[PDB]
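**Q** Handing you this structure, nothing more for now.
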Amino acid sequence: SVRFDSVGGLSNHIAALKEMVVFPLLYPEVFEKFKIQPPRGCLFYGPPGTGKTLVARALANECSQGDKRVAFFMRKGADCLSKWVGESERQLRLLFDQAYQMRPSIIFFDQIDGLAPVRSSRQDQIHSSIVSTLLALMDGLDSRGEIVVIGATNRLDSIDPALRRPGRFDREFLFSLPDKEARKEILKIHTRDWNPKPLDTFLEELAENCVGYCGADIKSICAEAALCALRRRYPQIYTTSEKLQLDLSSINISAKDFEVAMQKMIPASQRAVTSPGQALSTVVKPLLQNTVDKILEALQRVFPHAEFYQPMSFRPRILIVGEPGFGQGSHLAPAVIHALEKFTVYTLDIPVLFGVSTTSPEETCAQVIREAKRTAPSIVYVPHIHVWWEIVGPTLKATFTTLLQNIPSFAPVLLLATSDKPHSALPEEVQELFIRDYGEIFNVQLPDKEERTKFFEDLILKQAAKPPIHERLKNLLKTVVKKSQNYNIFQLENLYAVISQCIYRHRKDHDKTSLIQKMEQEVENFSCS
Amino acid sequence: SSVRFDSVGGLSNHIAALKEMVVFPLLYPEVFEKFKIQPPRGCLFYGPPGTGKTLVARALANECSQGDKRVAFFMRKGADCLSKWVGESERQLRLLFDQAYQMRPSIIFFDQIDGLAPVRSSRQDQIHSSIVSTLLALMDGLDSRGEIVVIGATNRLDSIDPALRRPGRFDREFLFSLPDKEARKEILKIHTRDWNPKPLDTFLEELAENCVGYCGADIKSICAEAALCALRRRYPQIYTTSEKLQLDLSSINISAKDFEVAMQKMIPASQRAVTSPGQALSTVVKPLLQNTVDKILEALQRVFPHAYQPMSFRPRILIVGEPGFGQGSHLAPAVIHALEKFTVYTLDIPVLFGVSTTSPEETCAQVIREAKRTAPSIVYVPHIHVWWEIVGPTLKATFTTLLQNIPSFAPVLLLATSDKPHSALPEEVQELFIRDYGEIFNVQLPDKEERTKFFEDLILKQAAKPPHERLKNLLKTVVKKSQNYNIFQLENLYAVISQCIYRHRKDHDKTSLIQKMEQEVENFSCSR
Ligand SMILES: Nc1ncnc2c1ncn2[C@@H]1O[C@H](COP(=O)(O)OP(=O)(O)OP(=O)(O)O)[C@@H](O)[C@H]1O
Ligand SMILES: Nc1ncnc2c1ncn2[C@@H]1O[C@H](COP(=O)(O)OP(=O)(O)OP(=O)(O)O)[C@@H](O)[C@H]1O
């Protein structure tokens, strides 16, 4: 029995929607003043699980409480199909007649994309007949009354193009994944009535750590965490086989109970296709945070929409370049992507172009560019452009170059790319896309001594000198940080692991100095040139 | 139910030729028996969606029903004659035709006939072939039906059984195309008739040429949306209440801001599934290239005189220039936009390959068949110096063969742009353009006057806003240093200049940003 109070973050959509079904039933003077007859159709579309059906449910439960009462008719996917010849095209006629009978009313076709395909001469004739009848009923010779029609879809572009037209489906709403702010609202909604109410700062801490969560996942963990406390509190519930009596007064949910949940479940977005955005792992942050910050500063310089009347920008492009093994293509760029949230990202990599056996690559490239143009601002991402170039045929090069030349100049679509070879060795076609004079090239340099010292500071001496369940190690740290002054990222994080293996090889020894010599031996056996 | 040939705007030929089939044989019956005519009694409307096909039938019914000469009216939906029993599918048709014959004169209106009369084939059910056979044996058979007028309407004309398209069954075919600049003013007039503060026609006239690509129903939407926007501008506390308020219907007047916002929030129904290859100059760039666009239009007026009847012979033209001068991305699309009312058929790289499930040659032939059918038109081939390198020999031969068979005097322009100068183009492309005839145009850089016009509004007016001798020095310096920059560099300089004006919004005193503007002027360097 939800009534415009279980939603969070969809405020303009609801405001526009109520203008379509509420006002003429309430203020029948302004419309008659001008002879308007407001729009009477809409189409929802967006990725799964973002609250497409809940809005319709809330609106239905809201308007049924008259006066003024409004009917409501629901239809599933393809319910009006029969094996007889003249039945499928008659149920719609019956339904529309019945709806006209009790006007005003609402007809909600649910997942219309499985009912009204694009007409073609190859598929069966029943579909063409049904779509013709459907679009003859909506706007025909005789005018329908106060019926209002709604649709749901996951793939917009597969609806017949004649249905989308002022008169039948004259407004399209985009339902997106929630941004940072809306996650807090959804969490407040789902944990409203709890006797030990959580504090809001805790909710914000949760919200800043949920990236890629879509409406139903947040609802999921709020119930996968209220069960961890139960399983911890009364561990002996699965053993017996009859109903017990409990003490439902000592099972409040602690902060820890949340953490395990975020470790176990994976968001709906990244279940069939991996996402090209990953935050820095807990070990390397004190090696690369500063470089990420500098990169974001420069991008802020050229792409002004990353600031947090409108800003004006002219074809933003940038290229992150350095010697091989400097973490440019495997640590830095995905970190930058993860830092700029609220801008959707479309990727372009060899595993993605050739990862589809049913569509040619140029089709995929065209689709990606069109989508990025549609929901701009956004990011088009292409990594390893020095290997990417000489794998693809000439047709795809020409197509890719001609598509991004048609994007309007002041439209905000960023082009982010990374490479290994220095800028001068790249093929000249790539060269005439980045204009460093304008500030579109960033060079990466190795971390300095302080930063590398911080990298090994917690390994030695805080874990090696921990009781199981103090002066030689300083010289050990000095010799370690002296030895590795010319190591790239791969070799550094290699040498981190070999020490931790010795750390783990001595769990239960209470006496040290049986491994300190082992440690200093291993560090001087390790040789990577 | 008060629409009668007076709410319909822009279609005069179709109305004029439609009343001489159903009005004249009744009213002046003494002219046709002299010659033994029996004037035509079958027509087929067709055209892209939302262009006013059902409106005409509504008007015609409403007109003929009320008057001195009464004519009946039977209406049918898509496939509303079907029944499950074997003997009833085609019996309703016979019942309807007999009933219409009994009350003659009368009219029959088949709506969405493409959903009832598919082209006969043996790859489907056989009931459809039975229905088609009884229909086309019933319209003109052995019985001479008499005074029955049959009408259809559809979007896909090519999917109708060809035995129904020949005189006797469906005589005339009517094309309903999108309105041009003049008819949009008529439609806007029609839809804003009963407004007490009547808008000035000097405002509608301006409003018309901004609505490019709109068609029919879209217009009727805008005239609605504006009103609602106006309401949002007057009583903004109305969306946050669950109880009726007291509204004063006297301060809900419509202003141009409402039209501007409502127009911005909407896209036309035509270019919603695809994108049209014609776009006007943006407001930012307009005072740099309008003169050049006018010059190009004058050359077209020289060789393509459709911009006694004018005569033309295989019109062609080629815009050429050094890279960056803006001929493939700023000039040619503007030319296509100005020459509207000429249907355009784009033909370049992402169109030929960017759609699968078809071969390049099929599309390459279809795009020219359509251009020939709807002459005059335009065939558009941008970036020829690359387009000629990415295709196989089969496509070259098919292309250079498909445009030789067009009738020599047919007015089918071929508009293309290049970047390498005409001498460096390969053979078979220098022979298609014969610049002695006047088929090559050389574009050149803008001179000083428009360059100064380009910057004065930003650096003189906008730089001094409420929330003055050094400005002239800045303007003269900027204009001077930039006497060899192409379009891309000029726009980039504009953007970097406006960035500081943005970033210093909230400081109540100037002279902190003037230094910024300076350093950006000095610290900006180009390549050339
Ligand atoms: N803002 C929100 N507040 C509360 N619940 C939400 C919100 N957004 C989404 N949901 C959840 O979304 C679920 C269903 O929404 P809806 O079915 O319309 O979208 P969807 O599941 O992503 O799409 P589809 O119907 O195509 O599968 C409900 O379980 C609801 O709890
Ligand atoms: N010239 C016009 N003046 C006013 N309204 C117009 C005009 N042309 C079209 N319309 C609008 O177009 C609407 C629909 O026209 P009509 O239904 O006959 O077109 P159609 O070809 O059948 O379109 P569809 O593809 O929707 O079937 C009318 O209700 C009217 O509001």
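The residue numbers of chain B are those assigned by Swiss-Prot, with the residues present covering 421-727, 786-945, 1330-1390 sequentially.
So this one's electron microscopy, 3.8 Å, going by the header.
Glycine residues also receive a Cβ, built from the backbone N, Cα and C atoms like all the rest.
Pulled the feature table from Swiss-Prot, pasting it below:
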type	residues	note
BINDING	B:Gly467, B:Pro468, B:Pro469, B:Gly470, B:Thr471, B:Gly472, B:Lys473, B:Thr474	ATP binding site
MUTAGEN	B:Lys473 to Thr	Reduces the ability to mediate estradiol-dependent induction of CCND1 and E2F1; when associated with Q-532
**Q** Out of B:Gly467, B:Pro469, B:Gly470, B:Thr471, B:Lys473, B:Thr474, which recorded positions come under 8 Å of chain A, measuring Cβ to Cβ?
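**A** Out of B:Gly467, B:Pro469, B:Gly470, B:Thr471, B:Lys473, B:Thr474, B:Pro469, B:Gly470, B:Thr474 lie under 8 Å of chain A.
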**Q** Other residues with Cβ within 8 Å of the Cβ centroid of B:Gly467, B:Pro468, B:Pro469, B:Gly470, B:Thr471, B:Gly472, B:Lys473, B:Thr474 at the ATP site?
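**A** For the ATP site the neighbour list reads B:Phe596, B:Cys635, B:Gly636.
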**Q** Counting other Cβ atoms within 10 Å of each Cβ, which of the binding-site residues B:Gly470, B:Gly472 scores lowest?
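**A** B:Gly472, out of the binding-site residues B:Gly470, B:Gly472, has the fewest neighbouring Cβ atoms within 10 Å.
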**Q** Please go through the binding-site residues B:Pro468, B:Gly470, B:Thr474 one by one and keep those whose C-beta falls under 6 A from any atom of ligand 2; give the result in sequence order.
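**A** Result: B:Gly470, B:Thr474.
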**Q** For B:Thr474 (ATP binding site), which residues of its chain lie six or more apart in sequence with Cβ-Cβ distance below 8 Å?
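**A** Listed in sequence order: B:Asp531, B:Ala573.
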**Q** Write out the long-range same-chain contacts of B:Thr471 (ATP binding site), meaning residues 6 or more apart in sequence whose Cβ is under 8 Å from its Cβ.
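**A** When sequence neighbours closer than 6 are ignored, B:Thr471 (ATP binding site) has B:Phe596, B:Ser597, B:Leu598, B:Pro599, B:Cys635, B:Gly636 within Cβ distance under 8 Å.
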**Q** Let's check the environment of B:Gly467 (ATP binding site): how many other CB atoms sit within 10 Å of its CB?
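**A** Here the count is 18.
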**Q** Which whole-number value in Å describes the distance between the Cα atoms of B:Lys473 (mutagenesis position) and B:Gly467 (ATP binding site)?
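**A** B:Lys473 (mutagenesis position) to B:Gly467 (ATP binding site), Cα-Cα distance: 8 Å.
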